[PDB]
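A.B. asks: Input: one structure, supplied below.
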Amino acid sequence: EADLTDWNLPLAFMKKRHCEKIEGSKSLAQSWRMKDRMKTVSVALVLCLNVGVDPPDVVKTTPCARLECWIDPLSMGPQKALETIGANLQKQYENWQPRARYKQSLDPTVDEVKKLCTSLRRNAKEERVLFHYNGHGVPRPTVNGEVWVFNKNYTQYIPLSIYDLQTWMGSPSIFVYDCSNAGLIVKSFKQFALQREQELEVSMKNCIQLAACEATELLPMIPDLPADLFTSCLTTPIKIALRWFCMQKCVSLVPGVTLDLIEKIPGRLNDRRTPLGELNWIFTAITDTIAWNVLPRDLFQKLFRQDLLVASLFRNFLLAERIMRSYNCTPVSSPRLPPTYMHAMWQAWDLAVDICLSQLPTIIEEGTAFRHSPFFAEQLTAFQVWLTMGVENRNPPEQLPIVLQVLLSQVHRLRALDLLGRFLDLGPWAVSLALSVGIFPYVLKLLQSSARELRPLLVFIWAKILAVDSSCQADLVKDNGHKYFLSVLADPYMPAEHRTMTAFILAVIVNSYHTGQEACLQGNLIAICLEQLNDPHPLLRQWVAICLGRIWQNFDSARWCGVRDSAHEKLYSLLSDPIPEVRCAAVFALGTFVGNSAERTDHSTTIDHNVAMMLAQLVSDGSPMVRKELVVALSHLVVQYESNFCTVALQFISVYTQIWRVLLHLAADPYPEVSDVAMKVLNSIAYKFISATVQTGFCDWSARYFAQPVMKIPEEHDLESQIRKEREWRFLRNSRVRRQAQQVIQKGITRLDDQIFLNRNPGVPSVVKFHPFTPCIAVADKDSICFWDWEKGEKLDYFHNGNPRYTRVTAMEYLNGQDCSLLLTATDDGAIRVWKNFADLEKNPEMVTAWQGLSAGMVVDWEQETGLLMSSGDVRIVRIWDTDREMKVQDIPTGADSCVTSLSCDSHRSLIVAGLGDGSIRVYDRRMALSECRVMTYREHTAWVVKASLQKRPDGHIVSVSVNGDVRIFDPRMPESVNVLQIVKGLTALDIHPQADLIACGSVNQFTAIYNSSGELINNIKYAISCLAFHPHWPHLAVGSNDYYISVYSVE
Amino acid sequence: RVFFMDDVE
């Protein structure tokens, strides 16, 4: 079948740089940064336990609850018990905040608390101060807003107003209440804050309160639990959690587990390898997950991420709420947290505790080895499952804080980093979510690790983070992570993808950041980039060039280092790189290198001139983006040498003159954007300030690549995707069209006199080109390009090609005819421009690319199979433009004075033919050397060769016709004509059909002869015919007379 | 930092 031919055809000018507009992605407002870092410098422990005496308000039961801070006061005397309880509570709080000035107050008086609070506030005027109160030994707070303490003789409880309590304290502070009606204390505190606010007109959000109970509710009195329950939850969450779990009915599932075994649990809270440390780690992760999933982002950042002590207190407050809900006790906090007792993660916590403590009897008795919990592994498996179909922006995964926690240890660090990188690959929203969770400091700390297996994952994560947010450069430079990135980039054994990832990271780090530029310069990054400049990888070279450009941006020391290393000479090689992106990056780097001369010695001037001349040979470039980067480079040149350019400009109203000529050439550029930039630059020189400098968005556009997902399969490879289905339908339609055309041709050719439609055009139809498959013909005028249809018979579009008056559209072609067709329109002056969306309903005309070629009119011959494009005209030169590399590949001399009137080629062979104005039809074979490219040259005409077209068949027969109208069919293997025919004395235009040997000619007397290769008369249509065109498949012919009428003919 | 990252070199 013919389907394979369509599939294996490169699509010229169909890439990211052509489709997407070259601009930088707007940076989002990254609010993941922490606004301030508070610290609990001091902690106040006020313990009104009243050991040995029961408050009158509550009549305790005979067994009651005698456990305070895991201590039984009655067994060791009143004063000793009180002191040891204070010390134990201080130890418990130190477990979370070891560095803080703890000042215990044991049954104090109002004056004692006053002095303590005032001294602590004076010590820490702008830092958090924790105030812990235990009202177990004193009567309940009253509605008036007072807290009861003891007098000197301990004979009566004297009140302490909350108003004065917070007067002694400061705005930055957190209060922890362990009383019966602590909700009353919280309410009174809020009322006093409102009173202060009212009085101020003629400290509510800053203060944080944690209360054991609501105002009405009472603390539990069950003997099993400790009397001091809320503080036990806040400060020793694991012990109380295990005790509570052992008190539930779930123990029935696990016989042989008792509180006695819990008391003898091995391990400590720090070593995560031990059972108790693992349980603490799991509890921390579960509480963090619950807080992140339930609380809003702002409140979560304020509470669980501001400082260690408050975050731990609230993480344990979640457990306190869950535990005390079962006893008709509702803890209260100043910022009302939505309830978390029903969260699904508590079930996972229960399961993890069950699995951990199911092995405890074996550990205690048999002394077996403790197997690590599969909790983290299972959670990471769940995260991977979510990522499997997490492409859509659905609800964020609940395991992000779990990934954060598992990153801390090394048991699952590699898998955690891999999953995190996969998540960040999803897009900028994923990285924003990750940074909000708070991975940034820990990922930054990871760079200190010397483990060689972490380099790829870490560089992937950091490249993503820097792509979404560029403010991390300061943090990276502060932590000396750029040394880690340099070490990564200095390893040839590392895969190229990670090396270019690190190159992008370094480029972002030194992007307009003097500190980072200096740090990298002291890191010999210039040498590292130079050694890895010629690597066989387009993206790596592009980003190394971009990094080199950004290193010496307004940095004289970097420029000197590059000069010592001969950076410019080595970078010159990239100017010929086939990939346009690398060429643009090299041009940008050279321009930045030039822009910071800063009036150095004559050597600097010589090097600047050398770079200017090396860039001045880049004008004849196919890529408009590279030409724009070049224009920016010459603008930097002008800024460096403003006075010289001003003198040169005033001279005409020899180095700088050449650059002025280059800028003038770039000013009359086919691409509107490049022309506008060049004209702005020149006008900036005419009126001779800093505002004239303009920076293109190429660097940011390239940086946008790392923001997009890379791991996932491209949409093109997707077999069931809509785009591939549409392409398959288009190819099926093309195959059907070819089959129908072949069937029609096999039936012979009959007289074609049918006039499908007759219309009128605003201008003279110059060149008419048929779209091979879709029913559209592009008719080009002097100042417009019309697109008509021969089925609907309606004008579709009317362009303004953009060329000046003196110019004219001579040649036209249909790039990518099989699908996603473009229109190449080449004017007589050399300007070649490509159009897209030229016959669409919902899309306006678009310009893909354009580039001044060369520099009879001008002739163009597109070759889809090999992707080459050949241009010729009045010049004695046949240029060979390659759309893949967007550079002129070969330059075969014409070797004749006359202009090239026509141009054609034979598919699958190098048989470039060219009709000449004098009459000679020359054949060129590009396989051999340029001097021997000429193959044959036969001269049997003395007139302009209207069309020396070639037949695509293997036995190519060059049908050359001149103004004299004599047809002479030639062959590449015979220096003499095979068939000589004479048709019209005066000929104006003609076209030839490769599939059907039908030669359509014109006449001055309105005649239109459509004859055969044998010269047999077929038709003589009676109406200057200046444009004929044959549909490449159908036997369709379009005739446009001197009058602006367009007609298409067909055989029945 | 809120948490304690260990085993970092």
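Using Swiss-Prot numbers, chain A covers 18-219, 236-686, 806-840, 950-1116, 1125-1292, 1303-1331, in order.
Just so it is clear, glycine is given a Cβ too, placed from its N, Cα and C backbone atoms.
Sharing the feature lines straight out of Swiss-Prot:
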type: MUTAGEN; residues: A:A560 to F; note: In alphax3 mutant; abolished interaction with GTP-bound RRAGA and recruitment to lysosomes; when associated with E-597 and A-635
type: MUTAGEN; residues: A:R597 to E; note: In alphax3 mutant; abolished interaction with GTP-bound RRAGA and recruitment to lysosomes; when associated with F-560 and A-635
type: MUTAGEN; residues: A:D635 to A; note: In alphax3 mutant; abolished interaction with GTP-bound RRAGA and recruitment to lysosomes; when associated with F-560 and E-597
type: MUTAGEN; residues: A:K1097 to R; note: Reduced acetylation, leading to decreased activation of the mTORC complex
A.B. asks: Among the mutagenesis positions A:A560, A:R597, A:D635, A:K1097, which residue has the fewest other Cβ atoms within 10 Å of its own Cβ?
C.D. replies: A:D635
A.B. asks: Work through the mutagenesis positions one by one (A:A560, A:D635, A:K1097) and name whichever has its CA nearest to the CA of A:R597 (mutagenesis position).
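C.D. replies: Nearest candidate: A:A560.
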A.B. asks: Whole-number answer please: how many Å between the C-alpha atoms of A:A560 (mutagenesis position) and A:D635 (mutagenesis position)?
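C.D. replies: Each residue's Cα considered, A:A560 (mutagenesis position) and A:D635 (mutagenesis position) end up 25 Å apart.
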A.B. asks: How many Å separate the Cα of A:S1116 from the Cα of A:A1125, given that the 8 residues between them are not modelled?
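C.D. replies: Taking the Cα of each end residue, the distance is 15 Å.
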A.B. asks: For A:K1097 (mutagenesis position) and A:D635 (mutagenesis position), what Cα-Cα distance in Å is obtained after rounding to a whole number?
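C.D. replies: Cα to Cα, A:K1097 (mutagenesis position) and A:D635 (mutagenesis position) are separated by 49 Å.
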A.B. asks: Check the deposited model and tell me the whole-number distance in Å separating the CA atoms of A:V219 and A:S236, where 16 residues are unmodelled.
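C.D. replies: Across the 16-residue gap, Cα separation reads 17 Å.
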A.B. asks: Please report the end-to-end Cα distance in Å across the unmodelled region of 109 residues, from A:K840 to A:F950, as a whole number.
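C.D. replies: Cα of A:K840 to Cα of A:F950, across the missing 109: 9 Å.
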